[PDB]
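Report on the following structure.
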Amino acid sequence: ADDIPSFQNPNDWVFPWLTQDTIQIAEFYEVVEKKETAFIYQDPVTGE
Amino acid sequence: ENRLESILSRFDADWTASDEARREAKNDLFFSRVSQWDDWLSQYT
Amino acid sequence: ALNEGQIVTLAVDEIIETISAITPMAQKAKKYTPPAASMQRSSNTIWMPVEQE
Amino acid sequence: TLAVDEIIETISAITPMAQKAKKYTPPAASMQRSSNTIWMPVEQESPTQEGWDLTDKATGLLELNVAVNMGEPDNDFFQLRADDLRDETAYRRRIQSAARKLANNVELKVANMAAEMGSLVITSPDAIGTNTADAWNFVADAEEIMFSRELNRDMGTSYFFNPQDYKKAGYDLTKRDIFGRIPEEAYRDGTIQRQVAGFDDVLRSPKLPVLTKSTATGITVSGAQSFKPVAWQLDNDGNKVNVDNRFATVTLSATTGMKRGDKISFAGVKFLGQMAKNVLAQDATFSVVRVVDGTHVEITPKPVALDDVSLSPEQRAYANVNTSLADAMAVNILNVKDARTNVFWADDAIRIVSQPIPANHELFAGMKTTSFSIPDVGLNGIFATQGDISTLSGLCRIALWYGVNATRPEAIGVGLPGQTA
């Protein structure tokens, strides 16, 4: 928390009188489509 | 190669691509919510 | 040996950081954003009152 | 004043050489830092020693290279006035004509470079229409000089006639007093044949240059000279800088009357069998590329001597000329008379490097940049438009950044009929 972050401000010059005194950070979501190993078990109750 | 640089490049590309629509949408929100008089360049009177 | 081959130059792009400064006073100072574009004339200033005694 | 939209089309040009030339698009990101120059290796030739005891006779490895680069954009800048009506009537047709002219310019650059950096030179003492099958002999001389030198022709070969010599070949075919299949084709149409004397693509080209004669005479080599194959050499700072393999600066008595494009041949130097290193019966021909200073020139085939004792065995493995220059060897000029050049080559000898002009960047605001695909020649340029009211007009610019390169000047050739007098 001591290391205050910063990022591209989406609110350029809010114009009442004074700034919101805010802190900006970002969350980057990324989707990776890939083949991963799957295990074929046998269900002890029923079903292959 | 740098993860920071790759993320920043992607973000900057999208940010500069969506620049006009975002500006128009922000102007629409301000117009519909706060005030319809945007007069700060008119301060010469 | 005497392998008189081909010579290239490899400029790779992992930069070497050298500068890391801090701004402890500007962050503490409050920011203001008035909508007055006439201040370019430098004779147009904002007047604010002082607490009365 | 009655006026219509009907267009009286006036010109229709063909671009076979630019179409056939391979087009290269190396990465622009690397080319920006590499000063628009990229190096490619050359097929390696190995030496050979026979014997039993070979102590302290182990050679090294040497692989030479060439470099390809580009020139400057070939634009179509023009200003267009909004109020005028003859400009609104002509804007789009002007754009189309600009595309056609850019393609024509690319073809002209290809033809001139091929005819000016063509090492192999075939010459005739008279016109093509002199003796029967003289056009066939002209093509066969080129095919034989490519065969004897053992030049790689896997991609294919090509021969471009000029229209006059093509007509002469057709006339020779049709005056045969017989009509089989080739004579009937040459009668009904002007085409001689699609393949002649071993070439797999024989065409005619309206944009082949005319090689103006050289006034140079009485020139001899000044000082015995030796040219050594090498890949890199040390500069002033000790750094190794690469060396191009398709150039050699010779010192003559006086380079007066020489220009870029003349063909020379020293008295005594003979071609070699490249791979086998067998002395041929043909004089070695070189093309002067650049006339630097007043007593030096730059010839495109580097004359590596088989009999040079200052060459290491790996360097001598690349020898293409049976001897060196000996301070008095008279140089004979081959183009002693004007002639429109016929040009033959191997299909993998001329390439066209191309690069994009990234004017779509956010830097260039206020002007609109799009792409522009040139027809005929398969190239890309940019089409950029800006406005102005200081003159109440608009500027349109069609830019194209490319460069023709002759990677194997020893593969390209030049045919010169009627080099008498």
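Chain D uses Swiss-Prot numbers throughout; the residues present, in order, are 10-430.
Placed from the backbone N, Cα and C atoms, the Cβ positions cover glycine too.
Swiss-Prot documents D:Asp14 to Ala as a published mutagenesis change and attaches the note Impaired phage growth; inability of the mutant capsid protein to interact properly with scaffolding protein. Taking a C-beta cut-off of under 8 angstroms and a sequence separation of 6 or more, D:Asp14 (mutagenesis position) has no same-chain neighbours.
Where Swiss-Prot documents D:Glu15 to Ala as a mutagenesis experiment, the accompanying text is: Decreased phage growth. Sequence-distant contacts (6 or more apart, same chain, Cβ under 8 Å) of D:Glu15 (mutagenesis position) do not exist in this structure.
D:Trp61 (mutagenesis position) falls outside any helix or strand according to DSSP and counts as coil. For D:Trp61 (mutagenesis position), no same-chain residue lying six or more positions away in sequence has a CB closer than 8 A to its CB. Annotation of the mutagenesis experiment D:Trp61 to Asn or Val in Swiss-Prot: Drastically decreases capsid stability.
Among the mutagenesis experiments that Swiss-Prot reports, D:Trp241 to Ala is described with the note: Cold-sensitive phenotype probably due to an assembly defect. Within the same chain, residues at least 6 positions away in sequence whose Cβ sits under 8 Å from that of D:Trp241 (mutagenesis position) are D:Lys249, D:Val250, D:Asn251, D:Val252. In the three-state DSSP classification, D:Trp241 (mutagenesis position) falls within a strand.
Quoting Swiss-Prot on the mutagenesis of D:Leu243 to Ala: No effect on phage production. Within 10 Å of the C-beta of D:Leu243 (mutagenesis position) there are 9 other C-beta atoms, taking all protein chains into account.
Here Swiss-Prot describes D:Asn245 to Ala as a published mutagenesis experiment; the accompanying note says: Slight decrease in phage production. The local packing around D:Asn245 (mutagenesis position), expressed as other Cβ atoms within 10 Å of its Cβ over all shown chains, amounts to 5.
A C-beta separation below 8 Å, combined with a sequence spacing of at least six in one chain, links D:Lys377 (mutagenesis position) to D:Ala393, D:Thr394, D:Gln395. Here the residue is the original one, while Swiss-Prot reports the published mutagenesis D:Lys377 to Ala with the comment No effect on phage growth.
All protein chains included, D:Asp385 (mutagenesis position) registers 18 other Cβ atoms within 10 Å of its own Cβ. Listed in Swiss-Prot as a mutagenesis experiment, D:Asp385 to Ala is described as follows: No effect on phage growth.
Rounded to a whole value, the Cα-Cα separation of D:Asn245 (mutagenesis position) and D:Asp385 (mutagenesis position) is 47 Å. Checking the mutagenesis positions D:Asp14, D:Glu15, D:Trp61, D:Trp241, D:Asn245, D:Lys377 against chain C with a Cβ-Cβ cut-off under 8 Å leaves D:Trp241, in sequence order.
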